[PDB]
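> My questions will all concern the structure given below.
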There are 2 protein chains.
Amino acid sequence: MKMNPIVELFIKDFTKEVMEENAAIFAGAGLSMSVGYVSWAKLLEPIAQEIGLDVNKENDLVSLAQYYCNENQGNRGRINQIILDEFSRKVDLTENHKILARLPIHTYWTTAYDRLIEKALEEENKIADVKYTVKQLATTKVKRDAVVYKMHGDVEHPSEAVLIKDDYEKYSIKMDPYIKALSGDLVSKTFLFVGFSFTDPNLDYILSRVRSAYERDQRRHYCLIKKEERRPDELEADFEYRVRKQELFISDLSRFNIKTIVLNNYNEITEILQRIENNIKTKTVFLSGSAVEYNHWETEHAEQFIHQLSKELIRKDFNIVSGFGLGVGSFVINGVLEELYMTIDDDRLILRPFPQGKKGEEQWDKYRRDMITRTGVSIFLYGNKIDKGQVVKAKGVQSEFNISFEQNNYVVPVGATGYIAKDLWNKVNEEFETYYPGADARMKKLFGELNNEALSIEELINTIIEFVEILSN
Amino acid sequence: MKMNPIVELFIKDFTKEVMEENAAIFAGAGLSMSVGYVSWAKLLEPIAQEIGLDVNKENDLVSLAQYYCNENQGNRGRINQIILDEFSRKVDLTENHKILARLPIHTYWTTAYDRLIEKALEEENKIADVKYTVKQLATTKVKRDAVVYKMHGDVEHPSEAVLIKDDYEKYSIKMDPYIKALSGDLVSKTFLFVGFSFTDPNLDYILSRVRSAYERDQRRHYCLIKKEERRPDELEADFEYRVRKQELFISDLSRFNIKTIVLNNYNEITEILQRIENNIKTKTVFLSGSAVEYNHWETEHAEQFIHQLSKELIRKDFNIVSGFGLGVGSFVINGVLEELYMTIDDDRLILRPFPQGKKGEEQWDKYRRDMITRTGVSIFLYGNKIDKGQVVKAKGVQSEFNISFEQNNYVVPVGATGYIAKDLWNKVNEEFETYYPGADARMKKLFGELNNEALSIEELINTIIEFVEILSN
Ligand SMILES: Nc1ncnc2c1ncn2[C@@H]1O[C@@H]2COP(=O)(O)OP(=O)(O)OC[C@H]3O[C@@H](O[C@H]2[C@H]1O)[C@H](O)[C@@H]3O
Ligand SMILES: Nc1ncnc2c1ncn2[C@@H]1O[C@@H]2COP(=O)(O)OP(=O)(O)OC[C@H]3O[C@@H](O[C@H]2[C@H]1O)[C@H](O)[C@@H]3O
């Protein structure tokens, strides 16, 4: 289904930002607390007991750690050992980290010591450049896909982690290049603050400096904060007081032009990220098909149909990936060229002709999987081919359909074209929840109109375009 | 009586600092809360109610004011009006302000908007230079006796007062010269933080910068903080938790080399300041007397006695103010010169010969009051004068005694010298609590030994010196 209109507007804006590679993610400690790591308060629980305090009655953990260091003549051995033992455990990644790794985001700023972001980026075969030291800023990893600025330290270097109040006090001098880099990113990139509480003194100082430098012309940043929920045993008045205090905090965040999105549940973050990826993943379509006969239409009429379909797809800011199949590939190229020339960007039209010969047939399967992996939505037209002097049904269209379905791609079999596409349409229609879960009345009507053979070229193309649009957004 | 040894050590050290004019006072809002001004929380009580919050449940009043400004599109009209109406009231000064005005302190740093310090300084006929604007730093008032840096703003300029979080955020840029001046004073002068909570973000930033610049070689500063007392309805465990938290806070203060003195009561501040002034006020003695006969001793023996008494007084770092009386003034001068030459500082020996003639007798009274006002302790020797060919009792010694007593000066009538000094000794002895309240056994023994005419010169001088010492400290 869908979400609140505010969340939908945020999704549209951030998908617009990400596709231009001008988006950054600021991940706090809260993004990793769902993985399985104990909260920092629970880590400091024995430490507070040692100096005679209690974490449950303490609001400032930084001052708690500073008191612990003061008792031990400024020694951090126990704190370093605690953070090293806790944040270096072997835990499975959450879905949020994998989604963020799949997104085309080239900048991560983290206040968490764990390497979950690095691991998520490396699992997706993305070269990630982690920077948590001043000297590391002067060197850039070659062909990096994303840079993770760990602005508070790494788990493998506990002595450098910003935990106590002296660390924050000397941060402005020791880690000044990181402050300058974050100040530059907060004005040159659009941030999405996920799992961040906005209570960090370093972030307060940096944001205040940015606001003082730019006043009302600050760049718009987005934030995700869960609304306060009533505790199991609490009066109504205190819950309303907490909600009022959270509303004031959210309004105060927008002083720095950080728009806050209220989230009912923590699991809504994953649903937002999935939507953001889907609006990007489905932006590329895969025009599958091959035809020597064109069913009810004549060859010229169907060629015009395919040409205009590709022209409309390109006109609606879609990316066409075509295998240059016999009978549809040339007309797809013609439509794309007619729309574009009214040079060719490598992102708009992607041609992958299949090598002809017994040597290329062995690599055909991986070639086709590589093609389909580039796309998010698959559209199937006709699907017959000439074999043994007869118009047989082309099994490559079926193979593409199977590969796209294995990849959880949205399949749109145009049944009006006929042949193997009609069979695909019937197969999808028999079990509609399997291929299109949670569909609406409009989606079902459009799908049932895909097999309406009495439609003209324009009506069928409009049906397909509306179907792809409601799929993408 | 006396106080704890820690407080006594602080008193000695700070009196040593003040007498060298290297001491400064940092007065927070708490020093004025005893005057009659309502607390800042009570001022913000209607403001919190307006935006739906409550001050009693809020710990950060700065964020409360910032929320109030955020609700009103960043307008501070109500807050400015509130602070102007509250901190500009006509209230009587406390004793602490008057004592601080009487002390030889040339630098005051204040986070309070009220003009109580200025008023206290002006009541003592001291030229005070109040600075709360950046431009005001470039101009110094001629012959100023003390400069009051109001580092948060003045009551008469409510719009410039640092009240909300935006003010603190932009303080580092707008009021940077004040930050630099306070950083210089925190390393060139010894501070006494009275009525300050050490929760101000500006002070935290400045102290952290000073510590980062100087590390373990920071100058020693002193602080006065009241120990936590149990509330009327509170469990023992929570009170012990509060005490532990206060002890940790006090220890954390010493990270910046700020030694904290624990005070049982708020009224102990006045008792500490009175002690600090008394150790400075009593450092100057007034050798009163006049002699044509020298009682039991011969003229030469008594001249040697007075000479050695003055020599011992100067040797013990006392300041002698003498009216150049007939019979003691010359020998006081001889003793002071013999001690000093073994130039003359204007503070060690102060000579005020009385103008002889009917024109000077009319101003004699104000001259004598001016002399005695310069001193803290009065010592009386002999007191006879030749009149009508006979050795009459000199009424000027009695007049000096009366003037010193009117000024609450400690009177030490040396009864062994005799004449009007014996009468003075008897008068003080008859009602001893009137002149020496709260005396000890040692003080009474020394006073009773002042009239022991069988004492030699050395024994009598040692008695007087010990008496003056136990008076001063
Ligand atoms: N002389 C040729 N010149 C160029 N191209 C040729 C020739 N001869 C055949 N082709 C094309 O090769 C692909 C592999 O051949 P195929 O296995 O027979 O394909 P198919 O079963 O028709 O599947 C159809 C899908 O495959 C791809 O195009 C097919 C053929 O159209 C597309 O992605 C389709 O969407
Ligand atoms: N030719 C003189 N040449 C110089 N000095 C003289 C002369 N003649 C008198 N004096 C002094 O004038 C002061 C006023 O005179 P007085 O009123 O008679 O004084 P006093 O009654 O003896 O009081 C004693 C106290 O006054 C002051 O010294 C006295 C006299 O000693 C001191 O402070 C004493 O401690």
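By the numbers in Swiss-Prot, the shown part of chain B spans 1-342, 346-476.
So how was this one determined? The header says electron microscopy, 3.0 Å.
Just so you know, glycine gets a Cβ as well, placed from its N, Cα and C.
Reproduced below are the annotations present in Swiss-Prot:
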ACT_SITE  B:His152  active site, proton acceptor
BINDING   B:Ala23, B:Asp114, B:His152  NAD(+) binding site
BINDING   B:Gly289, B:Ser290, B:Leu326, B:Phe357, B:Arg371, B:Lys388, B:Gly399, B:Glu403  3'cADPR binding site
MUTAGEN   B:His152 to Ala  Loss of NAD(+) hydrolase activity, does not oligomerize correctly
MUTAGEN   B:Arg371 to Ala  No resistance to phage SPO1, no oligomerization in absence of signal, a little bit of dimer seen in response to signal
> Looking only at B:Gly289, B:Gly399, the binding-site residues on record, which one has the least crowded Cβ, with the fewest other Cβ atoms within 10 Å?
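Ranked by other Cβ atoms within 10 Å, the binding-site residues B:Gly289, B:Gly399 bottom out at B:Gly399.
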> What's the CA to CA span in angstrom from B:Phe357 (3'cADPR binding site) over to B:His152 (mutagenesis position)?
50
> Should we count any of the recorded positions B:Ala23, B:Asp114, B:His152 as near ligand 2, judged by a CB under 6 A from one of its atoms, and which?
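The qualifying recorded positions: none of them.
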> For B:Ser290 (3'cADPR binding site), which of the recorded positions B:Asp114, B:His152, B:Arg371 has the nearest Cα in space?
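Going through B:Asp114, B:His152, B:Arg371 one by one, the closest to B:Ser290 (3'cADPR binding site) is B:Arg371.
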> If I take the alpha carbons of B:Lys388 (3'cADPR binding site) and B:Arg371 (mutagenesis position), what is the distance between them in whole Å?
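Rounded to a whole number, the Cα-Cα distance is 18 Å.
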> Counting only residues 6+ apart in the same chain, whose Cβ is under 8 Å from the Cβ of B:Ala23 (NAD(+) binding site)?
B:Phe14, B:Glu17, B:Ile105, B:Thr107, B:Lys189, B:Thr190, B:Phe191, B:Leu192
> Cβ atoms within 10 Å, counted per site: which of B:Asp114, B:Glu403 has the most, among these binding-site residues?
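Max Cβ neighbours within 10 Å, all protein chains included: B:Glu403.
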> Specify all same-chain residues, apart from the site residues B:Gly289, B:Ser290, B:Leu326, B:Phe357, B:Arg371, B:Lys388, B:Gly399, B:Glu403, whose Cβ lies within 8 angstroms of the center of the Cβ atoms of the 3'cADPR site, ordered by sequence.
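For the 3'cADPR site, the extra neighbours are B:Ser288, B:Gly323, B:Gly325, B:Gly386, B:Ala397, B:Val400.
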> Using only the residues recorded as binding NAD(+) (B:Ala23, B:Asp114, B:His152), report the maximum Cα-Cα distance in Å, whole number please.
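Those residues reach a largest Cα separation of 22 Å.
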> Could you measure the widest C-alpha to C-alpha distance across B:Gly289, B:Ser290, B:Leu326, B:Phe357, B:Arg371, B:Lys388, B:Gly399, B:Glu403, the residues recorded as binding 3'cADPR, and give it to a whole number of angstrom?
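Roughly 18 Å, rounded to the nearest whole number.
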> Say you check the Cα of B:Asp114 (NAD(+) binding site) against those of the recorded positions B:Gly289, B:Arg371, B:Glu403; which is nearest?
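Checking each of B:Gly289, B:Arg371, B:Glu403 against B:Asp114 (NAD(+) binding site), the shortest Cα distance is to B:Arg371.
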> Is B:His152 (mutagenesis position) helix, strand or coil when read with DSSP?
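Where B:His152 (mutagenesis position) sits, the three-state DSSP reduction gives coil.
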> Among all the protein chains here, how many other CB atoms are within 10 A of the CB of B:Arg371 (mutagenesis position)?
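The answer is 20 other Cβ atoms.
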> Which one is it, among the binding-site residues B:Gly289, B:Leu326, B:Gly399, B:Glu403, that lies nearest to B:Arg371 (mutagenesis position) by Cα separation?
B:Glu403
> Just how many other Cβ atoms lie inside 10 Å of the Cβ on B:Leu326 (3'cADPR binding site)?
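For B:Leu326 (3'cADPR binding site), the count of other Cβ atoms within 10 Å is 17.
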